[PDB]
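Read through the structure below, which is laid out as structure tokens, and then see the notes.
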Amino acid sequence: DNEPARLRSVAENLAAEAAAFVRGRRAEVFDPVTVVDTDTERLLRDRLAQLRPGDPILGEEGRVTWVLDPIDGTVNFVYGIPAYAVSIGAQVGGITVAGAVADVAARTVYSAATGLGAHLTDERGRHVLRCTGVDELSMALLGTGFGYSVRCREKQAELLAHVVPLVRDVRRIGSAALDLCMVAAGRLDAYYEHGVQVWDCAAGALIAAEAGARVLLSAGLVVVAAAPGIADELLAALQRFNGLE
Amino acid sequence: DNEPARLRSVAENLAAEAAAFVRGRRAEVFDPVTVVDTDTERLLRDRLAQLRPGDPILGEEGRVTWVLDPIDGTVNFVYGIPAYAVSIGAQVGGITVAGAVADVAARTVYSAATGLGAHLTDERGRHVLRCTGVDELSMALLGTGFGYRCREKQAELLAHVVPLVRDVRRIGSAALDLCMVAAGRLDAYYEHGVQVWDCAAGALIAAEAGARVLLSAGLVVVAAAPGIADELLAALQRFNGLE
């Protein structure tokens, strides 16, 4: 119809399809990432033309709006680090109503829709996602990334050094979409990145949110996603050093 | 016999076995990591008693010497991030002659022996490992970790090198980082404070893949594609980290 449940199914299906295509195209090809990225963007646009005729598409290169990234984690893709993803978000008035992130190398798909919860789908079927119940920020495993391009990186690194001793450990994986899903699944306790494009966090953000996580999205965005027991304590430490703004 | 080729086979086999056991034990159990870590240590010690009778064993908790870590990446193991490894190194006089690192969730095994090259073994059979041919440190993908107190200084140091490199990866397993360098999935790796049983095997593997590797109670580890090693060592010294 156009309800969240319907929107997430098309999101799940397209994500899974596109993952299969990326997985296959990468093997053939191996600029080279530009090729697969474009090809997969084309696949998604065409499939959306047939499944969702009049719907707007905001791509990485250009009523519900489909916000997408065929390959989030392009560095990872080029190096063969199994941590790149297809992200498909369904937005209405700038709010994400449904979404799906496909972990290409893992052959799994995370998805969610407003009010309906977040699930992970793999060979063993579909599972409910729930973030962790950490209380002490010194017990939290935090993921981060460098957002945008080479400009303004050392400051972000400087900021992180300050938060490093306040937390259990840090992870830097190379994919914003996948970090948001880890938080949802409980593989990270929180995630923080400064400068994330909308098409890389829109889907994941919802997924983490529907998994009970605290999520705030302040040309990129500032993203904070954390288990609820630890969100305030983390936001304070970040503000304390200027990062959540 | 006791030659590198023989030493690496027993390393490969033990790594593969132990990975299978960890993979199984983790599913049962899910302190909880302490349990699996000990159990797997016991498996390796017993198997080494039967395959390599008189050989000394330096474990994470205690003529060739088998240096080993049943689960490198214990935080990863606990959270379900597929990046923990079994590491088995064969040392003679403190020098690593052969080694194997099993990537437990990937179901793959990396191995090497002095003069015999580094290989990766997976479903598609055995492959030769070679690190990348990067020249510009600004083009290099660098992996890091923290080894152990004092963490903020290490982070401070990294912020300085961050703009000199393509991007940074922090995965949670030194054994796996060294193997990623060998495979070409990272261009270099740097960590300050790495126990011997987490880097001995990987260090050899990266080295046998053509990487520049130096090991300065833990150790300082630098492993990099050759075309970029000097340039990286300089930047590190320039901020005090390779010491």
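Residues 5-34, 54-85, 98-183, 186-253, 260-286, in that order, are what chain B shows, numbered as in Swiss-Prot.
We read in the header that X-ray crystallography, 2.6 Å was used to get this structure.
The backbone N, Cα and C atoms fix where each Cβ goes, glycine too.
The annotation that Swiss-Prot gives for the mutagenesis experiment B:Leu81 to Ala reads: No effect on activity. 10-fold more resistant to inhibition by Li(+). In three-state terms derived from DSSP, B:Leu81 (mutagenesis position) belongs to an extended strand segment.
For the mutagenesis experiment B:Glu83 to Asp, the note given by Swiss-Prot reads: Less than 4% of wild-type activity. For B:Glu83 (mutagenesis position), other Cβ atoms within 10 Å of its Cβ number 20.
In the three-state DSSP assignment, the secondary structure recorded for B:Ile106 (Mg(2+) 1 binding site) is strand. Of all Cβ atoms in the protein chains displayed, 27 besides its own lie within 10 Å of the Cβ of B:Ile106 (Mg(2+) 1 binding site). Swiss-Prot lists B:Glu83, B:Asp104, B:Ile106 with the feature Mg(2+) 1 binding site, giving similarity to another entry as the kind of evidence.
Under the heading substrate binding site, Swiss-Prot lists B:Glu83, B:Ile106, B:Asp107, B:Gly108, B:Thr109, B:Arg206, B:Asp235.
Within 10 Å of the Cβ of B:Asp104 (mutagenesis position) there are 30 other Cβ atoms, across all protein chains. Under its mutagenesis entries, Swiss-Prot includes B:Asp104 to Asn with the note: Less than 4% of wild-type activity.
Annotated Mg(2+) 2 binding site per Swiss-Prot: B:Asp104, B:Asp107, B:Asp235, in sequence order.
Here the Cβ of B:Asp107 (mutagenesis position) has 30 other Cβ atoms within 10 Å, regardless of which shown protein chain they belong to. B:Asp107 to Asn appears in Swiss-Prot as a mutagenesis experiment; the accompanying note says: Less than 4% of wild-type activity.
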Separation of alpha carbons, B:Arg206 (substrate binding site) and B:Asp104 (mutagenesis position) (Å):
22
Filtered B:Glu83, B:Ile106, B:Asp107, B:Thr109, B:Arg206 - recorded positions with C-beta under 8 A from chain A:
B:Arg206
Which site among B:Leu81, B:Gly108 has the most other CB atoms no more than 10 Å from its CB, taking these as recorded positions?
B:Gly108
Around the Mg(2+) 1 site recorded as B:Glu83, B:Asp104, B:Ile106, what other same-chain residues have a C-beta within 8 angstroms of the site's C-beta center?
B:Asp60, B:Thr63, B:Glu64, B:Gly82, B:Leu103, B:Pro105, B:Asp107, B:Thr109, B:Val121, B:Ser122, B:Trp234, B:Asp235
Determine the straight-line distance, in Å, between the Cα atoms of B:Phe34 and B:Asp54, where 19 intervening residues lack coordinates; round to a whole number.
12
Shell of the Mg(2+) 2 site beyond B:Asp104, B:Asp107, B:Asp235, same chain only (C-beta within 8 angstroms of their C-beta centre):
B:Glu83, B:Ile106, B:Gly108, B:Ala120, B:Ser122, B:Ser210, B:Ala211, B:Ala212, B:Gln232, B:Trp234, B:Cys236
